There are 2 protein chains.
Amino acid sequence: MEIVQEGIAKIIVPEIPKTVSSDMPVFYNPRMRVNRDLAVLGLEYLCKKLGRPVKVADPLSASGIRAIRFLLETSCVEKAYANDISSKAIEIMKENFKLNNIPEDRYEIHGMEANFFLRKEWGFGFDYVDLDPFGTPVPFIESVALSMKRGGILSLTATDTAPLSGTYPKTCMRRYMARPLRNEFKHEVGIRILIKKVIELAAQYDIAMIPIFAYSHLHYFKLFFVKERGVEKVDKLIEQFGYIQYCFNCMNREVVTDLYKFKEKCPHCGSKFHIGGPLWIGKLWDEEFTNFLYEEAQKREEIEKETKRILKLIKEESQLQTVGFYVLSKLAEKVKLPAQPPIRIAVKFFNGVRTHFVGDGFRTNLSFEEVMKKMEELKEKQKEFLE
Amino acid sequence: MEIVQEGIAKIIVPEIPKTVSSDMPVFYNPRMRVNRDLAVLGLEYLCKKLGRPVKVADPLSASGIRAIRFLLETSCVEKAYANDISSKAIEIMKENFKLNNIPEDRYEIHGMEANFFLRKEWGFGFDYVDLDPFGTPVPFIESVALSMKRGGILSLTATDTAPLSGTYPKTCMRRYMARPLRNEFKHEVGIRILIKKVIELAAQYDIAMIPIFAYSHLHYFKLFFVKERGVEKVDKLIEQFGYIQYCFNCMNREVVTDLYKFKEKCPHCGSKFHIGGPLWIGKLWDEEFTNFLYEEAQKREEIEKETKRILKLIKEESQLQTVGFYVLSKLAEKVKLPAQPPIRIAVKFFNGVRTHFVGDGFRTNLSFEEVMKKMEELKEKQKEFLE
Ligand SMILES: Nc1ncnc2c1ncn2[C@@H]1O[C@H](C[C@@H](N)CC[C@H](N)C(=O)O)[C@@H](O)[C@H]1O
Ligand SMILES: Nc1ncnc2c1ncn2[C@@H]1O[C@H](C[C@@H](N)CC[C@H](N)C(=O)O)[C@@H](O)[C@H]1O
Ligand SMILES: [Zn+2]
Ligand SMILES: [Zn+2]
């Protein structure tokens, strides 16, 4: 119905509405461009790390765009295995591979349910898997983990951000077995819950799925994991499950890994100290992986400018990783600050860094009390020097 | 190699060792007789409840004994679907169906991996599934839940009792995401952990798998679940997840569902108050289902006498359901009781009932302090009337 270009790929896709959401359930959504850019960069990383030809899986392929961009824009793909349960998805996919002049022996197209596709007796494990569902990836996690080769990377998307972010808490509990927190850093809480779920499902088979990258945008989450083996590595991951206590009155927060250590009342203002989790309380970014993504992205003209800006922000963010973050406007509303300095400047007063999660958000190693003290010191010297 | 009879069935099986464990990994284990008796009784229950022909699944069939006994010893099986990934398992299974003169249109034999077998596009859901693995059932739970019809019953076995019972705690955590308790009621803790795992895996798909029967013997667990639909029912199940605090010094125990409520020290003796769970803190037995099993068992000559005795004990036990139980010998060792009355008599002093879990174990609604008080009152009137 319509021809579009993304990166080096050209594809035929049904016409899409004048405007779409980031998680729009259409055959091809151009707003997922950043997502696919990241997936391509993540694969190139593996190309450079393994230094050999890899086999990649695209179990939920639709137009075939991801598999195609993998083949066209990375150096090491021996063969791409694309799949979709939808028959017309398949037809379109076929024509799209041909449209990009991709040799037949470079790919396989299948029309199976994704779990069956992944669990086929291939005789080999996948080095790279991109799992890109509408909604939750939960139903496919185990099959992906089992199908992947040791040291392989998973490119993952989830669009069920509403439950994970606290809009629908009972729904979140049913699917992820965790209590969410609908606060100023709700998207981070959501991502950490998702990570926990991925890890525990793989852990059932003594597979260690280590998170190495996180990205939140509007109504989707983007994660990367690397698969490893050994019960000790699984154990290490599990040890980094925990909870976040958070106060809606004053925004105080605290990480708890010791079940004996929960506090009913917020030590700051005495309001109810809510509990979020259990969830991943470890790092959201592997420094080296993240740095590579950024550097490699900059060498590619076919990578969106936005992806490059986001990666630069995430690089900065990855150097001061914390559980949760602060939002300047909300702190300001709390202490009535005369004027809010631009976030780039604001973070400096807190020895912090910007976060991609929210425009005026920031991470810091300072304690909550210290942060509030800084909010008072500022405002105090703002008012004093105001004459 | 050898012909054996179990119930009404006659089967050919490889010769087995002079002696075997309850969980012996052989083609056919006669020590699982009680397990299979229960499975047959559970199916007849469904026969009487639905009053129509049912389709049953035996995804891990081996000799075919369960499917065969279902067909021969119950009234309502329209068709049995048996499966095993092992080729010689298949050969044997075929001959066994013929040996029992079962009409061809009454069964189907498949040689697939059990998850693929279960997830086949059958065009119908299974009314009854018997899942009988060596070790953990975890890898098959989701496929079973999805394949089952609403209102269908699951007959489940697990033989990985060592991790669940606290012998291997890190292994338990990896597979079940729970801390076990290697105490006097360790097998109950293990079962409640297993139940929790089953529920949460089904919950991922908004399926409510309600436990209705539990049985622990030596090195295996036997559970029954019924499948239901509706997020509210799933919610109800999740609400019955919780923890058990237990003291190894004095055997004090307490159920905690409120994360804020954990105590570091045992309120009785001040020793460390350990935490087990999260796990199922609800009922282990549906009264009606359990009663039926017992009554129906008594009408069947081909049902083991042992199964009948066990069911009678469980019937008694199901009328006073508690989280955890006490073991007389261990309490006695604690307070040095002159003589331990037979458990049948002992339970009366505690307003309790016997438990099938352990010979001299008992359940009671009395608090720990009350139990200990009874241990002191007894011993006191034992010594006073000793002259
Ligand atoms: N269970 C399933 N098995 C296989 N394919 C599925 C299944 N469920 C959904 N799909 C396909 O899943 C695809 C999901 C899409 N979000 C894929 C998007 C694609 N990766 C892109 O970047 O454009 C749809 O094309 C569905 O047809
Ligand atoms: N993944 C699998 N898919 C299908 N069959 C399997 C799988 N793993 C193990 N099996 C078969 O699982 C069976 C497990 C047995 N414990 C079955 C016992 C049988 N239910 C009985 O009562 O005698 C073995 O016969 C294996 O061949
Ligand atoms: Zn507060
Ligand atoms: Zn104690």
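Just so you know, the numbers here start at 1 and follow the chain as drawn.
If you check the header, you will see the structure was determined by X-ray crystallography, 2.2 Å.
Keep in mind that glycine also has a Cβ here, set from the backbone N, Cα and C atoms.
Per Swiss-Prot, the feature domain 'Trm1 methyltransferase' maps to B:2-375.
In sequence order, B:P30, B:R33, B:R36, B:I65, B:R69 make up the list of same-chain residues 6 or more apart from B:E6 (mutagenesis position) whose Cβ falls under 8 Å from its Cβ. Swiss-Prot gives this note for the published mutagenesis B:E6 to A: Does not affect tRNA guanine-dimethyltransferase activity.
As a published mutagenesis entry, B:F27 to A appears in Swiss-Prot alongside the note: Strongly reduced tRNA guanine-dimethyltransferase activity. Secondary structure at B:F27 (mutagenesis position), as computed by DSSP, is coil.
The local packing around B:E113 (mutagenesis position), expressed as other Cβ atoms within 10 Å of its Cβ over all shown chains, amounts to 18. Secondary structure at B:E113 (mutagenesis position), taken from DSSP and collapsed to helix, strand or coil, is coil. What Swiss-Prot records for B:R36, B:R66, B:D84, B:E113, B:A114 is S-adenosyl-L-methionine binding site.
What Swiss-Prot notes for the published mutagenesis of B:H110 to A is this: Decreased tRNA guanine-dimethyltransferase activity. Every protein chain considered, the tally of other Cβ atoms within 10 Å of the Cβ of B:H110 (mutagenesis position) stands at 18.
Under its mutagenesis annotations, Swiss-Prot gives B:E113 to A the following note: Slightly decreased tRNA guanine-dimethyltransferase activity.
Here Swiss-Prot notes a mutagenesis experiment, B:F140 to A, with the remark: Decreased tRNA guanine-dimethyltransferase activity. Classification of B:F140 (mutagenesis position) by DSSP places it within a helix.
For the mutagenesis experiment B:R179 to A, the note given by Swiss-Prot reads: Strongly decreased tRNA guanine-dimethyltransferase activity. The number of other Cβ atoms within 10 Å of the Cβ belonging to B:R179 (mutagenesis position), over all protein chains shown, comes to 21.
Using a 10 Å Cβ-Cβ cutoff, B:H219 (mutagenesis position) registers 17 neighbours. Experimental mutagenesis is annotated in Swiss-Prot for B:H219 to A, with the remark: Strongly decreased tRNA guanine-dimethyltransferase activity.
Residues or ranges marked as Zn(2+) binding site in Swiss-Prot (evidence: experimental evidence): B:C247, B:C250, B:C266, B:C269. Using a 10 Å radius centred on the Cβ of B:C247 (Zn(2+) binding site) and all shown protein chains, the other Cβ atoms total 22.
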Neighbours of B:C247, B:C250, B:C266, B:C269 excl. site residues, C-beta within 8 Å of centre, Zn(2+): B:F248, B:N249, B:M251, B:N252, B:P267, B:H268, B:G270, B:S271, B:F273
CB within-chain contacts under 8 A for B:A114 (S-adenosyl-L-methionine binding site), separation at least 6: B:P59, B:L60, B:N83, B:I85, B:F140, B:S143
Neighbour tally for B:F140 (mutagenesis position), based on other Cβ positions within 10 Å of its Cβ: 23
Secondary-structure category, per DSSP, in which B:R179 (mutagenesis position) falls: strand
Contacting recorded positions for ligand 2, chosen from B:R66, B:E113, B:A114, B:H219 when the Cβ sits under 6 angstroms of any of its atoms: B:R66, B:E113, B:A114
B:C247 (Zn(2+) binding site) versus recorded positions B:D84, B:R179, B:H219 - nearest by Cα: B:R179
Minimum Cα separation from B:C250 (Zn(2+) binding site), reported as the residue among mutagenesis positions B:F27, B:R179, B:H219 that achieves it: B:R179
Winner by Cβ contact number (other Cβ atoms within 10 Å) across the binding-site residues B:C250, B:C266, B:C269: B:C266
Annotated recorded positions B:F27, B:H110, B:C250, filtered by Cβ under 6 Å to ligand 4: B:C250
